[PDB]
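Q: First, the structure itself, so that you have it in front of you.
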There are 2 protein chains.
Amino acid sequence: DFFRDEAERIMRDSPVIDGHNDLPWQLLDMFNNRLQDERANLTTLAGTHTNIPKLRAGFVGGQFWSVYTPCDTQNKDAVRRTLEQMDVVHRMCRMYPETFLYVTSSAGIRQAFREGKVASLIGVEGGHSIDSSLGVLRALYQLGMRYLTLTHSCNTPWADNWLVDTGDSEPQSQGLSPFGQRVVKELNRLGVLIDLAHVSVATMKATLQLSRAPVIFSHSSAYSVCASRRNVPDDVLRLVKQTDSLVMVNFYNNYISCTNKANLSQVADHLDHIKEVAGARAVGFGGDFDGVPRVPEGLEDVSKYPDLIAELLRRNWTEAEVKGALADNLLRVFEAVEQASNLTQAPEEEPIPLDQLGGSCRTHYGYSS
Amino acid sequence: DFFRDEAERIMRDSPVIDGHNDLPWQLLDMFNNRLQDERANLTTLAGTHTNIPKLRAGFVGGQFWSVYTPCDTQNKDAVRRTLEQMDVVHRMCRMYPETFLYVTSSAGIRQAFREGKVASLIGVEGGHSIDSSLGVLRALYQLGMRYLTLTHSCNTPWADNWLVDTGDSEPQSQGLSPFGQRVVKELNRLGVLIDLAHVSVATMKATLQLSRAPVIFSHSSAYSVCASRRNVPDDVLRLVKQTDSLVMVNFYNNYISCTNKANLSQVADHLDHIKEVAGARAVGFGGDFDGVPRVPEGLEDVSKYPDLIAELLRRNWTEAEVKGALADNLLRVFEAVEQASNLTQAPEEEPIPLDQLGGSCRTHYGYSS
Ligand SMILES: *[C@@H]1O[C@H](CO)[C@@H](O)[C@H](O)[C@H]1NC(C)=O
Ligand SMILES: *[C@@H]1O[C@H](CO)[C@@H](O)[C@H](O)[C@H]1NC(C)=O
Ligand SMILES: *[C@@H]1O[C@H](CO)[C@@H](O)[C@H](O)[C@H]1NC(C)=O
Ligand SMILES: *[C@@H]1O[C@H](CO)[C@@H](O)[C@H](O)[C@H]1NC(C)=O
Ligand SMILES: [Zn+2]
Ligand SMILES: [Zn+2]
Ligand SMILES: [Zn+2]
Ligand SMILES: [Zn+2]
């Protein structure tokens, strides 16, 4: 088709940078992170939405690999598992160097594009990965973390998750607690993209007001099209336009069609809506591949991106608009996050009040007066 | 004084590289790692064995800063606190760049020497810091860990501590378990110095036979002089000689004189013994300043090293011998550990058997149990 051909033509110049793929999670679940297991070979990997040949077929040039540890690891082994997940991403890049180029900056993604490699970054899904520690935060930064999803589907002691909006969770921090605000201040200082997927509206609003840099939704869709609280409402979409932020669209069926069944066209509806309310520069891709049980007809795996782009061209999106959705909006936001960082500025060191630390799996050294 | 002048002349060419200083622990216990606190100013800090002017007076040119988290943090928040202690060391070097040069190699130490800065490295004290994970181990390496003390004063699921030799602990792994052997192999491939301070004799001997590179005792003294199980016995000293390893002398009174009261002359007695049994290239310093309640008369703080060097010269240690004790032996061992590392060798990924993990602060993802 003419649109598919144009899609590929454009994608050769502007490869897609996806904001959220949970392949690392599958590697842990399926092989206990044993990359040498021949069943785990990435050139032939089956049973997942992602593998090397599929990535190449979908013209994927950049990928924020999700370093995710479940909510039940909070106040348990969340920090240990986050390190192991970041480790599996590091090893993956070193194991398939002909394919992946591990990067931690916007300039780095651009170099990957020049080299014909899949720029590979790390996105930490859930603030429970830092265990309310500014020191652990900086450590994750040093290890490659380039975005932090403030919460997953559970509250941290300083940020509220989306389930607060469905009543399944209590509004603990009413957005961001004072420590949570220092976390935003710290993420801003370091140059880490703040990610609002999985958080509550109050947390979305608090962050869009508080952050000194544009923020992202690594894998969130349009609430107007599908009223899932994992999706973004119009008033927030307006804040996204105001701050020049970015919503990277999630392909999960139940967030797209609000039911188990969904198709490629319905994803373009979310894209259209985000483009109309938040603006064309606020649109991106955050498929949630390998993180969801259901993906749309036409978007069975990571090789289907050109078909989604072809559809956007069919709906009259201009080349500039699809190039922005593909990679340029993410790059603009990433560069702004880097410009707004201040590594010379003294790091945030005021800890979270002891009465706010939860669980029965810690000790209280340092805390006294 | 002839020997004090000579000590300084020699120390200006070969400043001391101490193998273990617990200042980070003091920064946590005293200020909860708040380096901006006015009391925490390192140029004026009182109440500790270490601070900037003291380090300069003692001619200290290299230091392995201990990143230590208590034994009771094992199976609790050990990993979290380890990252926080590593973080305070990183921040310390950043806050006083005119004094500390953060380094992670032997060439880096020589660079610090050339610039007149105190080479600042990280020594992780206790295998519980990795919570039996090879991924956390690699993460710590990436964060700057250049030596791992296999155990502190408690057994890990894969190594036995020194208390086993006093009867207070059971010989769980009877040295190193199979996973513990894999840890040692990973430490060798990474280029991390294996530290035998705090381990049982069975662990020292198992590691000495297994390691493919020379090892160290970052802060342990001579068992013949003081029969403390925190000290190294002669048969292990013969293994140290055989492997061209290194024993860095601890200044703690109770490990020196085997009693609360001790003096500089007695520490020199330990150095003499190690030199006799393990050889001159197996001696160094690992004072344990800021990690102990009692230090010898004449060795009150970190500014006292020149007096100890003067005593060794007085005792007829040659210039080559003291330069070895000061810096050259550690540098030799470091270079060997670096040469034994292999970047191309596939990382160890066979996890510890699930049934060997303890505590109630973890989840069993990857295994399923
Ligand atoms: C993956 O498999 C291909 C062939 O199926 C092989 O050529 C390649 O060496 C393998 N890669 C790894 C890392 O095992
Ligand atoms: C499609 O978009 C272009 C902008 O590139 C616009 O000029 C044109 O009118 C649109 N086509 C239709 C049929 O609306
Ligand atoms: C420490 O105090 C001295 C004054 O004694 C001051 O010059 C220096 O800037 C201070 N350093 C920091 C990091 O506060
Ligand atoms: C001191 O050492 C020198 C050279 O190492 C040696 O010749 C001399 O005999 C030693 N002096 C004593 C008193 O042992
Ligand atoms: Zn998610
Ligand atoms: Zn995810
Ligand atoms: Zn110590
Ligand atoms: Zn110690």
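Chain B is numbered as in Swiss-Prot, which gives 17-385 for the residues shown.
Quick check of the header: X-ray crystallography, 2.0 Å.
In case you wondered, yes, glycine gets a Cβ from its N, Cα and C as well.
This is the feature table in Swiss-Prot:
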- B:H36, B:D38, B:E141: Zn(2+) 1 binding site (BINDING)
- B:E141, B:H214, B:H235: Zn(2+) 2 binding site (BINDING)
- B:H168, B:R246, B:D304: substrate binding site (BINDING)
- B:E141 to Q: Partial loss of activity (MUTAGEN)
- B:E141 to C: Complete loss of activity (MUTAGEN)
- B:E141 to A: Loss of zinc binding (MUTAGEN)
- B:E141 to D: Abolished dipeptidase activity. Does not affect ability to bind neutrophils (MUTAGEN)
Q: Reduced to three states, what secondary structure does DSSP give B:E141 (mutagenesis position)?
A: strand
Q: Quick one: Cα separation, B:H168 (substrate binding site) versus B:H214 (Zn(2+) 2 binding site), in Å?
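A: Pair distance, Cα basis, whole Å: 5 Å.
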Q: In the same chain, which residues outside the set B:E141, B:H214, B:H235 have their CB within 8 A of the centroid of the CB atoms that define the Zn(2+) 2 site?
A: B:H36, B:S82, B:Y84, B:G139, B:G142, B:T165, B:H168, B:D211, B:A213, B:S234, B:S236, B:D304, B:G307
Q: What are the other residues, in sequence order, whose C-beta lies within 8 angstroms of the center of the C-beta atoms of B:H168, B:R246, B:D304 at the substrate site?
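A: So the additional residues around the site are B:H36, B:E141, B:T165, B:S169, B:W178, B:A213, B:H214, B:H235, B:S236, B:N266, B:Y268, B:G307.
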Q: Just jot down the residues in the same chain as B:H214 (Zn(2+) 2 binding site), at least 6 apart in sequence, with C-beta under 8 A of its C-beta; none if empty.
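A: Within the chain, B:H214 (Zn(2+) 2 binding site) has Cβ neighbours under 8 Å at B:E141, B:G142, B:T165, B:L166, B:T167, B:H168, B:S169, B:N177, B:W178, B:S236, B:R246.
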Q: Using a 10 Å radius around its CB, how many other CB atoms surround B:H168 (substrate binding site)?
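A: Within a 10 Å radius of the Cβ of B:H168 (substrate binding site) lie 25 other Cβ atoms.
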Q: Which of the three DSSP-derived classes (helix, strand, coil) applies to B:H36 (Zn(2+) 1 binding site)?
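A: Looking at the DSSP assignment, B:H36 (Zn(2+) 1 binding site) belongs to a strand.
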Q: Can you name the residues of this chain that are 6 or more positions from B:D38 (Zn(2+) 1 binding site) yet have a C-beta less than 8 Å from its C-beta?
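A: Counting only residues 6 or more apart in sequence, the Cβ neighbours of B:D38 (Zn(2+) 1 binding site) under 8 Å are B:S82, B:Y84, B:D304, B:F305, B:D306, B:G307.
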Q: Given the recorded Zn(2+) 1 site (B:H36, B:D38, B:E141), which additional residues of the same chain have their Cβ within 8 Å of the Cβ centre, ordered by sequence?
A: B:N37, B:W41, B:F80, B:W81, B:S82, B:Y84, B:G139, B:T165, B:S234, B:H235, B:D304, B:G307
Q: What are the sequence-distant neighbours of B:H235 (Zn(2+) 2 binding site), meaning same chain, six or more residues apart, C-beta distance under 8 angstroms?
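A: Sequence-distant Cβ neighbours: B:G35, B:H36, B:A213, B:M264, B:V265, B:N266, B:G302, B:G303, B:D304, B:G307.
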Q: Identify which of the binding-site residues B:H36, B:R246 has its Cβ surrounded by the largest number of other Cβ atoms within 10 Å, counting every protein chain shown.
A: B:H36
Q: Here are some recorded positions: B:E141, B:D304. Which one has the most Cβ atoms within 10 Å of its Cβ?
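A: By the 10 Å Cβ neighbour count, B:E141 comes out on top.
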